[PDB]
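Worksheet for the structure shown next.
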Amino acid sequence: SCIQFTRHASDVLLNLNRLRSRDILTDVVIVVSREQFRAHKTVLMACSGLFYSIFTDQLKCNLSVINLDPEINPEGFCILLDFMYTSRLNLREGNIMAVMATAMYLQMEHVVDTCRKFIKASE
Amino acid sequence: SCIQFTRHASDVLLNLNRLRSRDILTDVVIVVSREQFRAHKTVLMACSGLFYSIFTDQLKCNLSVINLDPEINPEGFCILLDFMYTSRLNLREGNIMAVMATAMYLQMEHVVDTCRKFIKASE
Amino acid sequence: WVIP
Amino acid sequence: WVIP
Ligand SMILES: CSc1ncc(Cl)c(Nc2ccc3c(c2)CC(=O)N3)n1
Ligand SMILES: CSc1ncc(Cl)c(Nc2ccc3c(c2)CC(=O)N3)n1
Ligand SMILES: [Cl-]
Ligand SMILES: [Cl-]
Ligand SMILES: [Cl-]
Ligand SMILES: [Cl-]
C-alpha cells in the first residue's frame, strides 16, 4: 500500500553527482593510464559488475586506489563515469569503440548493448 | 548530444538498497531512541537536508555514530530510511503524524508536502 | 506521487 | 535509451 515519488531516484543521483563535483565523501581514486578519477565506491558498484566484484572482495574493499588495465582509455572511462552519475552517455563516432571496450571491461551491460546497436547502424 | 538511459537512476537506487540489505560498505549507524540503523552517508545526504548539513561538517563527517533527537520515533525513521533507498513511502493513518514530524526534522521537503496533503484530505 |  |  506504499505511495511512490516518481522523481526520487533521479533527485538522489543528481545529489550524488553534486557530491562528486565538490569531492565530498569520495573514498576511492581510479587510476587509468596515469589519469586519476575520484568517486564513491557505492556508486561505482551500483553501476558496474567489475566494481561490484572488486569492492565486495574482503581485501580490495579497503583499497583507496584501484588501477585499471593499461589497455583502458582514460577518455572512455571519463564518459562512463559521467554516465554512472547522470544517466547521460556522450556517445560519438570518435569515441564509440573506446566507450564500448571500457563498458565491456567494466561490465555495464546496457551501455554495451547501445554501443553494439549504434555500431550495427553505421555498417 | 548525449543519449539517456531512462531506468539508470532507478537501477542505481535498487543496487544501493541491495548493498544496504546485505550491510555492504555502510559507514554510519543512526541511533533513534536506542534503535540502530546502518546506512550509507552519501545516500542519507542525497535524501535529507539534515544529513547533508551533518556530513558536510568538517568534524561530524568523520563520525561513525549519529544520535537523533530523543523526540524522533524509530518507526517514523525506519519508514523514511526505506523511502530514501526505494522511492516508496509506507504512509498509513497510524504513522502519518510520526512520518511527517520525522520528515520535517530530516528536512525531506517532498515527504513533508505529501503528508500535509494527506492530513488536509482527512480533516 | 503515484500508486506504484 | 532516449534523446533527453
Ligand atoms: C547482481 S546483485 C548487485 N547488488 C548490488 C550491486 Cl551494487 C550490484 N551491482 C552490479 C552488478 C552487476 C552489474 C551491474 C551492477 C551493472 C551491470 O551491467 N552488471 N549488483
Ligand atoms: C542543495 S545542494 C546539495 N548537494 C548535495 C546533496 Cl547530497 C544535497 N542534499 C540535500 C540538501 C537539501 C535537501 C535534500 C537533500 C532533500 C531535501 O528536501 N532538502 N544537496
Ligand atoms: Cl590503497
Ligand atoms: Cl549500464
Ligand atoms: Cl563515532
Ligand atoms: Cl523528500
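Just so it is clear, chain B uses Swiss-Prot numbers, and the residues here are 7-129, in order.
According to its header, this structure was worked out by X-ray crystallography, 2.0 Å.
Cβ from N, Cα, C; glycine included.
The annotation domain 'BTB' is assigned in Swiss-Prot to B:32-99 on the grounds of sequence analysis.
One mutagenesis experiment catalogued in Swiss-Prot, B:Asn21 to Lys, is accompanied by this note: Abolishes interaction with NCOR2 and HDAC2, no effect on interaction with CTBP1 and transcriptional autoinhibition; when associated with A-116 and 376-Q--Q-379. In three-state terms derived from DSSP, B:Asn21 (mutagenesis position) belongs to a helical segment. Sequence-distant neighbours of B:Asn21 (mutagenesis position) (same chain, 6+ residues apart, CB-CB distance under 8 A): none.
Neighbours of B:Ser59 (mutagenesis position), defined as other CB atoms within 10 A of its CB across all chains, total 12. Under its mutagenesis annotations, Swiss-Prot gives B:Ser59 to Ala the following note: Abolished ubiquitination by the SCF(FBXL17) complex.
Mapped onto three states, the DSSP output places B:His116 (mutagenesis position) in helix. Mutagenesis annotation in Swiss-Prot: B:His116 to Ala, described as Abolishes interaction with NCOR2 and HDAC2, no effect on interaction with CTBP1 and transcriptional autoinhibition; when associated with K-21 and 376-Q--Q-379; the structure shown retains the original residue.
A Cβ distance below 6 Å to any atom of ligand 6 is met, among the mutagenesis positions B:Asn21, B:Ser59, B:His116, by B:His116. Using DSSP to sort the residues of the domain 'BTB' (B:32-99) gives these counts of helix, strand and coil: 30 helix, 15 strand, 23 coil.
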